[PDB]
Amino acid sequence: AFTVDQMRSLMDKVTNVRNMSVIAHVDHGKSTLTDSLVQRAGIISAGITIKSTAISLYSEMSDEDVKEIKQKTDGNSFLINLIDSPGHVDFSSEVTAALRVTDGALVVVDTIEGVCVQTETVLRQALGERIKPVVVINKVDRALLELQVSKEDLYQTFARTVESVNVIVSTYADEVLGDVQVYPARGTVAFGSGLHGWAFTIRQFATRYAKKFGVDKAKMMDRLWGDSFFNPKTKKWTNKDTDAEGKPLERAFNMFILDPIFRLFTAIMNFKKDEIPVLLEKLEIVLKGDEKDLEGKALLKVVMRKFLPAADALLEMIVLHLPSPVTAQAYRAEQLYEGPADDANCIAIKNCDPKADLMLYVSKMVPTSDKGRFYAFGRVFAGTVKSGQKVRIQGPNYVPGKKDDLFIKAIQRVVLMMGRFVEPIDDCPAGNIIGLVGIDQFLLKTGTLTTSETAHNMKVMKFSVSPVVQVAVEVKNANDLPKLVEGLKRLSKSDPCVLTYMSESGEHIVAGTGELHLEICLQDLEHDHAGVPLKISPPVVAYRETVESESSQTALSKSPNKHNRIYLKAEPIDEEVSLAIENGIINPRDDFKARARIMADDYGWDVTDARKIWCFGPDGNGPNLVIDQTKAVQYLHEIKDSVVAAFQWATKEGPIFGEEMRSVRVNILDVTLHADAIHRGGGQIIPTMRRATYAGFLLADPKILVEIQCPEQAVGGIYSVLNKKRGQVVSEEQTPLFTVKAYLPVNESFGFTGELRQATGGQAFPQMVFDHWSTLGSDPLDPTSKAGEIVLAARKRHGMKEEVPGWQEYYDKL
Amino acid sequence: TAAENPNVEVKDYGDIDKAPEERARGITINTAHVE
Ligand SMILES: CO[C@H]1[C@@H](O)[C@H](O)[C@H](OC[C@@]23C[C@@H]4[C@H](C)CC[C@H]4[C@@]4(C=O)C[C@@H]2CC(C(C)C)[C@@]34C(=O)O)O[C@@H]1C
Ligand SMILES: Nc1nc2c(ncn2[C@@H]2O[C@H](COP(=O)(O)OP(=O)(O)NP(=O)(O)O)[C@@H](O)[C@H]2O)c(=O)[nH]1
């Protein structure tokens, strides 16, 4: 328990600060280990609550210990920031943000399961942020109590886990950092049980046996690990696991560190009441008061805590091995900074200069209980932030030259983020973590605060990070729509990985990283964010209505008056041309002459046909066209508007089932009008043109990029799944992983992410973006073909008659 | 650490896996931050 003054004083000696987090696969004990750290060294101040985001720890080392620290140290006190990290491990950007504000990591690995993909994933991301790792092989108690494992087997298991870890490290760690691997002999590996409060380092045992073996601990800790044997018969230390006679010698680690522990367990758990007092006396362990009465596990737990306090082992690796901001920002500056490496702000970052202009990185927005307000969480890399300070908020798209994402505003309050609570403070210098209140509106997720007009903006790991799982959300009670629209905004702001947008069919879409993520999101949206009954369902897929060939015969239709007739034929527009229209090469408003030269000279069109396009559709700019091929129609100019209008109507609502047309060309062959404009009026010709178009359409044979990263041996699962879902491989490139690109029909992608991890052993990571429109060859009018099934389902869903009206229905015989 | 510094709030196991989902699955789902 410290006062604000004590905390602030502790924060001045950044040489004695440690910014880190705990990396662990679910169930490996990440939580119980941090509870242990918090109970042993947690810091607390001597009605606003927040979500616990970081915890402060306090530690003191002995004068000798502090001498061993291979880095700038000021005194024997240390402040440790245990920063919370998300649990989604899909190589998400929320995780990268959290790691970015840390410099070291405590990696938890299970004794039995060893290193699992989740572990490798966060560690890999961590290494990408030049974070230094330290390991704890947890759940050791399981191997002794459940599995009855032997000493040499336990050893071997430990050694294999350490090797698996240094494979990931040696693979992804920047060569410039040197050897960032982990070595038990160097004290960067702890072994223990987070559930039961004991742990140790070889160093602690070396200290314990040095002044006893008549040898300095430097010599002792080298002998207490690996291939060092002490032959009691010769009283000598050797590196051979056998003696002269060739008899088996027990490894020093087993003989001096494990055996005492093994004997304590065996004696206490078997109630050997005449063997326990002696053993405890020899190890100099003292039971006091009610403890003298304990037996079994209760006695064990209490005896091991006294013999080798868990937190103690962990804090030792954290203080002695994890790096302190002054040291790190020196080699992290350039990556962190987008600007010039010679830039005044980059230098201020390298020097962690508190007197320079401000360079504060906003890691994320954190939910508070202050009625819908989110506080900005981040780290001061340069300068110092102050309450009521005028600063420049620069979003993800800001550029020193443009005024995009820029937001100048005063910072209302600077707060210490201590668990679920906050503590207003006046300022905070470079090198520290901190929370800002009042930045809500201007920033959602990451950003960059600066006090320099020149200041450039700041930058991300082997869990899903793409919103591949999506559903349509709608209120059960129409009148609630306002709360839903508002809830989505609240939901989006609180979750970086969540996405919401309106679909082409008018449905609110909410998409999540994975099925589980999406579920939390929907629960929170419905219960809190919107707080209203929501209805969840799949997204409706949009289709296009096109033609495969020219009308098998001239389409003929008359007006209601029966006085006017339009003769036309429909034909396919080439994909390259549709694409050209959709993407800007061929435009509705371009000069008809130059456009026609392009369509003719570059796309094979007849220049007269091109010069005569009457309109594009739908919406006046779609990839469908009306070309005039009439020769001597007297009042043509007068019906043009009606014909154009009818086309916008026809191409917007196709005759197959109401979807928009695409790649449809309509040629007006001839028009016969009444002499008097009265009967030639839009109300007569608009229906005629639309009726004729539908007829020409139906007479023209009507019809309606998934990138995966993964290991070689896993690629086979990808092809396996794709083949089960009308998929098609596109490209297989590559000394990282592999990346398979393929086309996957959208209506075959629901649950895909699941079947893929299942077929690749959870090693494949999908990514999907809409690519193309593709023409289904089956008959849209045949209720049993692939296209027809889709058409029949949409028709029933819209309450239309099942049978699709045929062309004869729009043809008016002469 | 809270034995050495009064200024550390202790957080127990159930204060960290405190979410109703976490309780329901018996795992950690959300990242927690402690100090
Ligand atoms: C960045 O995230 C992306 C990707 O998830 C993907 O590109 C996704 O695609 C959405 C769709 C986009 C298509 C174009 C607008 C025209 C056709 C549209 C689609 C309709 O069936 C195909 C995909 C999937 C959709 C329906 C089923 C929702 C689309 C839609 O928005 O309705 O859009 C989001 C914003
Ligand atoms: N025997 C024993 N059990 C332990 C020890 N540390 C933790 N446990 C037990 O192991 C189980 C998991 O611990 P927990 O901390 O929740 O694991 P996790 O790694 O945080 N979980 P997840 O991966 O879901 O986050 C608990 O029942 C806990 O009591 C230990 O030192 N010894």
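Just so it is clear, chain A uses Swiss-Prot numbers, and the residues here are 3-48, 67-724, 730-759, 763-842, in order.
Structure method, as recorded: electron microscopy, 8.9 Å.
Even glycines carry a Cβ here, placed using N, Cα and C.
The GTP binding site feature in Swiss-Prot is assigned to A:26-33, A:158-161, A:213-215; the stated evidence is a large-scale study or a structure entry. For A:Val28 (GTP binding site), the same-chain residues that are 6 or more apart in sequence and have a Cβ closer than 8 Å to its Cβ are A:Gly107, A:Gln138.
Looking at Swiss-Prot, you'll find the mutagenesis A:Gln490 to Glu noted as follows: Reduces sensitivity to sordarin. Taking Cβ-Cβ distances under 8 Å and a sequence separation of 6 or more, the neighbours of A:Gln490 (mutagenesis position) in its chain are A:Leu519, A:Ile529, A:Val530, A:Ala531, A:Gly532, A:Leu538, A:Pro559.
DSSP assigns A:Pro580 (mutagenesis position) to coil in the three-state reduction, outside any helix or strand. Around A:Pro580 (mutagenesis position), the same-chain residues six or more apart in sequence whose CB sits under 8 Å from its CB are A:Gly703, A:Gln704, A:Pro707, listed in sequence order. What Swiss-Prot notes for the published mutagenesis of A:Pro580 to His is this: Causes impaired ribosomal translocation with an increased rate of -1 programmed ribosomal frameshift read-through during translation.
The Cβ neighbour count for A:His699 (mutagenesis position), using a 10 Å radius and every protein chain shown, is 17. What Swiss-Prot notes for the published mutagenesis of A:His699 to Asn is this: Leads to conditional growth defects, sensitivity to translation inhibitors, and decreased translation.
For the published mutagenesis A:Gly701 to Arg, Swiss-Prot gives the following note: Prevents ADP-ribosylation of the diphthamide by diphtheria toxin. Less than 8 angstroms from the CB of A:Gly701 (mutagenesis position) sit A:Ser662, each of them six or more residues away in the same chain.
With 5 residues not built between them, A:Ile724 and A:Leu730 have C-alpha atoms separated by a whole-number distance of 20 Å. In the three-state DSSP scheme, A:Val160 (GTP binding site) is classed as helix. Considering only the binding-site residues A:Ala26, A:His30, A:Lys32, A:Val160, A:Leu215, the residue whose Cα is spatially closest to the Cα of A:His699 (mutagenesis position) is A:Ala26.
Candidate recorded positions A:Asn158, A:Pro580, A:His699, A:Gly701 yield none lying near chain B, with Cβ-Cβ distance under 8 angstroms. The number of other CB atoms found within 10 A of the CB of A:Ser213 (GTP binding site), across every protein chain shown, is 24. Spanning 3 unmodelled residues, the distance from A:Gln759 to A:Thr763 taken between Cα atoms equals 7 Å. There are 25 other CB atoms within 10 A of the CB of A:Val160 (GTP binding site), with all protein chains counted.
Annotation for A:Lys32 (GTP binding site): spatial neighbours A:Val24, A:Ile25, A:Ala26, A:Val128, criterion Cβ-Cβ under 8 Å with sequence separation of six or more. Among the recorded positions listed (A:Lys32, A:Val160, A:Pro580, A:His699), A:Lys32 have a CB atom closer than 6 Å to some atom of ligand 2, in sequence order.
Straight-line distance between the Cα atoms of A:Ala48 and A:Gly67 is 16 Å, even though 18 residues between them have no modelled coordinates.
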